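Student: My questions all concern the structure below.
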Amino acid sequence: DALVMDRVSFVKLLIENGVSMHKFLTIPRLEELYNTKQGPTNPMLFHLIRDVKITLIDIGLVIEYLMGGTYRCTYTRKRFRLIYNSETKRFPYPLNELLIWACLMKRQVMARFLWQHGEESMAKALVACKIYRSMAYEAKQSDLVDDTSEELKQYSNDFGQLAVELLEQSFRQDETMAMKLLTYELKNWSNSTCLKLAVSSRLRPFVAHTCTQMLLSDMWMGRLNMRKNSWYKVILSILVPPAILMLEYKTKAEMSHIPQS
Amino acid sequence: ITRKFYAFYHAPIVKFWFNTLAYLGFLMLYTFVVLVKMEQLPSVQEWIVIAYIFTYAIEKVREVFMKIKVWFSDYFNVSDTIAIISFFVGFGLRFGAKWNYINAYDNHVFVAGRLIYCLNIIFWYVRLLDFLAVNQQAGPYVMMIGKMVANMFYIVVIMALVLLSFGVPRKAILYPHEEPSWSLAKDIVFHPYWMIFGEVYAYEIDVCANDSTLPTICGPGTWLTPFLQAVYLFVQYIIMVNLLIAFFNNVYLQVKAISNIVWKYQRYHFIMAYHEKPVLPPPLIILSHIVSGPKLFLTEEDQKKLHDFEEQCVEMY
Amino acid sequence: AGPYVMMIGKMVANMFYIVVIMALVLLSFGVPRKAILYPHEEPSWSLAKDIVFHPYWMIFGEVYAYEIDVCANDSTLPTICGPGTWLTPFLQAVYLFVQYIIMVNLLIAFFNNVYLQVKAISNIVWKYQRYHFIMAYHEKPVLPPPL
Ligand SMILES: CC(C)CCC[C@@H](C)[C@H]1CC[C@H]2[C@@H]3CC=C4C[C@@H](OC(=O)CCC(=O)O)CC[C@]4(C)[C@H]3CC[C@]12C
Ligand SMILES: CC(C)CCC[C@@H](C)[C@H]1CC[C@H]2[C@@H]3CC=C4C[C@@H](OC(=O)CCC(=O)O)CC[C@]4(C)[C@H]3CC[C@]12C
Ligand SMILES: CC(C)CCC[C@@H](C)[C@H]1CC[C@H]2[C@@H]3CC=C4C[C@@H](OC(=O)CCC(=O)O)CC[C@]4(C)[C@H]3CC[C@]12C
Ligand SMILES: CC(C)CCC[C@@H](C)[C@H]1CC[C@H]2[C@@H]3CC=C4C[C@@H](OC(=O)CCC(=O)O)CC[C@]4(C)[C@H]3CC[C@]12C
Ligand SMILES: CC(C)CCC[C@@H](C)[C@H]1CC[C@H]2[C@@H]3CC=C4C[C@@H](OC(=O)CCC(=O)O)CC[C@]4(C)[C@H]3CC[C@]12C
């Protein structure tokens, strides 16, 4: 009831005492909690379901629509369509499901509460930024009264600032590890790199941070080692192929954070 | 040792510099082609040019097919379609043409082929700014020029109204006996346009006076044009081109801060193209299309050592 | 006058990539202007001189007013009236617009907004090199090098 009625500070108390989100969320707890009009709802969510009462497969068609490209949401895969259509009806990561729920239903304080305690939080900030931003773009076009694109933008810019602040946090503690956070496969969010997930939404303060502009400067070098290598020795070694063999390079301890082919 | 060739050639620096060295070879050959006398049969240099633009177009089709309206968003891809399409319109009229052979090599089809062949180098020199825009310092200026051309447009419109409102009564006073021709447009825009840029046409002012060129134009009324040119040069050169310096001057810092971030963002899409380009430049790409992700690899140990680094950074946040 | 001499080099080293863009605009007008106007050429090193030469002085005031509209009356160079030479007033119009209204006017904005930080840096670089200047004159003998 506290989730449907948007009581954030009762979700705080009520999981702080004794309720695990594991074994709370079953599949009919999402169908319910998604198709209830007993709280503040998102009126344009049904406009996105018009691409097709509400089933989770019709939800992940919305999520695959909002996060474009080859984004495969977990609900539309074969294993979920076999557990669906009738212990196994729980979710392995429940707060990844309620972060998407609280972003689609346009309830922000619930979303910034469900964000801040789960695993892989900087990826949830960017997923939430992309979902909000593309709902804003799919609300500027087709609405007349309280279009709320002015409201959904500044909800994507409140998560897209969290992502930046977390990456500025993790950059200052270790740099070779923070550059690993940018490109590791997420495996919950459709095997998307965190940095690609922040380029799909055009999140310029993330891609222009010194963590991503340092990783791009380490992908530009490739295997070579331009910290000590001559700049002109690249052009010389292009023109003179026996000058390739003796310039400089990098070892696998230095190529660890660089995503190789 | 043979992993040092595979390691060297697949770096994006080496794909980049290998591509721009062959691009500067393309421009040097293409302006030797263009500047020197064209003949009926193409020279050695010209087939290298057509080989570059043909196989370059093949690589652009491969880069579009591996979504079209995404590719038209960059301003150096709209210029690539116009460069490649108008090159072969120029090469169609150059090569597939009637000779009408003489000591005079000018036939009406060959000449237009050579002029669509001369005006086309401009697109490739503009394409050099896509290369000059990849380093830390010259990137924001190239990303800044377009962001300020798109921003001064309504000072340039006011300068064009001042340009017309001097161009029309200056001809109309000086040249009363005209017949309708399209040289009226050329001469009302033409002569007051170069007065912004230094040429005051000093002897053409005071057309009635001695020490003057154009002495045949001494009709009644021509004593007005030094006053019209005086007010025109005052307004244009002292108000308009001096409100444009103030405009760039006060817009510069916000457009540098914006354009620096737009460069830092588009550096991602620039580097991820060079993880996909084959290791040959487009004249040497006759091999790597007859022949034919970037994921990060962590062990099970370091995925856990990374996974409790992220939790520590969030809790410290 | 110390900081200005220490400042000129610190801003020549700093405007280099606006001058490179001005040199690309300079070439991309210099080559089709010759190529349109002079179709019958043989390979010589006077091609380089004449593609850089005439569009270089247009930044500095000389518009070459009579050489524009080579077909027209009241014109020097009246022998160059081949087909296609009606294009060069449009190329010179776009070249002078871009060069003189965008590039040399983005250079005034560049010096204008860089001036105060380069004056603050260059003043300190002068005050530091004044030490190495005075300690040379505690070592020079008392005679001008002819004496
Ligand atoms: C991106 C990082 C790894 C640094 C490498 C960037 C290069 C791709 C840029 C920086 C310098 C640029 C060069 C700077 C100067 C020139 C000269 C330019 O022609 C002129 O300046 C002629 C001047 C004249 O003749 O008046 C042709 C492009 C070129 C080679 C540019 C090609 C692209 C370059 C090499
Ligand atoms: C003989 C004459 C015609 C030669 C004149 C050359 C111009 C036609 C070239 C010189 C500089 C070029 C510009 C250089 C940089 C850009 C930036 C480019 O935009 C960007 O890359 C990002 C800016 C944005 O996102 O708006 C748009 C094209 C533009 C204006 C180019 C348009 C064509 C320009 C004006
Ligand atoms: C829209 C604002 C900026 C003012 C209108 C623009 C006018 C200042 C000028 C610009 C060019 C002028 C035109 C310049 C050239 C001609 C061609 C000429 O008409 C013809 O050649 C038709 C006779 C023929 O072709 O035999 C004389 C008038 C006309 C249309 C002028 C009419 C007024 C125009 C459109
Ligand atoms: C060729 C004929 C037409 C005369 C042209 C004069 C130039 C060749 C002279 C005039 C001013 C001179 C400059 C005057 C001052 C300096 C500052 C000097 O740097 C410093 O003294 C310290 C600056 C720093 O520390 O970076 C570097 C040389 C430079 C640019 C000089 C380079 C040569 C310049 C441009
Ligand atoms: C690097 C970017 C900026 C573009 C490349 C610069 C090209 C625009 C221009 C600059 C000078 C031009 C050269 C100017 C002079 C000549 C001399 C001339 O060649 C010769 O003299 C050989 C004939 C002989 O010597 O008998 C004609 C082509 C060439 C190389 C031109 C080829 C194209 C060049 C290199």
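Numbering, chain C: per Swiss-Prot, residues 986-1132 in sequence.
Structure method, as recorded: electron microscopy, 3.3 Å.
Every residue gets a Cβ built from N, Cα and C, even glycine.
Pulled these features from Swiss-Prot for this protein:
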type	residues	note
MUTAGEN	C:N1097 to Q	Abrogates the inhibitory action of physiological intracellular Mg(2+) concentration. Does not abrogates the inhibitory action of Mg-ATP and PIP2
MUTAGEN	C:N1098 to Q	High constitutive activity. Abrogates the inhibitory action of intracellular Mg(2+). Abrogates the inhibitory action of Mg-ATP and PIP2
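I'm curious about the neighbourhood of these features; can you describe it?
Tutor: DSSP assigns C:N1097 (mutagenesis position) to a helical segment in the three-state reduction. In sequence order, the list of same-chain residues 6 or more apart from C:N1097 (mutagenesis position) whose Cβ falls under 8 Å from its Cβ is empty.
Of all the Cβ atoms in the protein chains shown, 15 others lie within 10 Å of the Cβ of C:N1098 (mutagenesis position).
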